[PDB]
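Notes follow once the structure below has been shown.
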There are 2 protein chains.
Amino acid sequence: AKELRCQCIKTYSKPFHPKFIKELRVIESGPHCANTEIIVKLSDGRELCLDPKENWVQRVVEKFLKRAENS
Amino acid sequence: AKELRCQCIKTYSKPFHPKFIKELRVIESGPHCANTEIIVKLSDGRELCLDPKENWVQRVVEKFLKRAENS
């Protein structure tokens, strides 16, 4: 109608550990989103949506990279 | 038979600019891969596979994050 359709509207509100993260996803602002949404895939086979607006998200995510890079 | 099946075998060998990157993907070692494979999605609607083994990959990718975060 007049608004966009971001791939993820509601984000997560519970800090956790990359211990349950096997795949990370990131989608920059698009024709459906005027911002940034960091999507992720939990090993349990689930896909959640985090918000960079939270400091703990920048940490648990940075850790995933440090682990995926050290591997 | 005895080897694993990584999601991406052949990587890219041509440094480019995030200017053509709309979505980033990262999969840590799994039951199919004993390493790390940084997958990505070009705006043209294509999915390639980069290798962290290249320094330029760590740069064009770091830029994508700086842009997706600044947005």
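Throughout, chain A uses Swiss-Prot numbering, with the displayed residues spanning 29-99 in order.
Recorded method for this deposit: solution NMR.
Backbone N, Cα and C atoms are what each Cβ position is placed from, and that goes for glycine too.
What Swiss-Prot notes for the published mutagenesis of A:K91 to A is this: Decreases heparin-binding activity. Impairs heparin-binding activity and leukocyte transendothelial migration; when associated with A-94 and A-95. While the structure shown retains the original residue, Swiss-Prot records the mutagenesis experiment A:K94 to A with this note: Impairs heparin-binding activity and leukocyte transendothelial migration; when associated with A-91 and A-95. A mutagenesis experiment is reported in Swiss-Prot for this position, A:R95 to A, and the note states: Impairs heparin-binding activity and leukocyte transendothelial migration; when associated with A-91 and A-94.
All chains included, 15 other C-beta atoms sit within 10 angstroms of the C-beta of A:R95 (mutagenesis position). Look at the mutagenesis positions A:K91, A:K94 and count other Cβ atoms within 10 Å of each Cβ; A:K94 has the fewest. Proximity to chain B, taken as a Cβ less than 8 Å from one of its Cβ atoms, holds for A:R95 among the mutagenesis positions A:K91, A:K94, A:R95.
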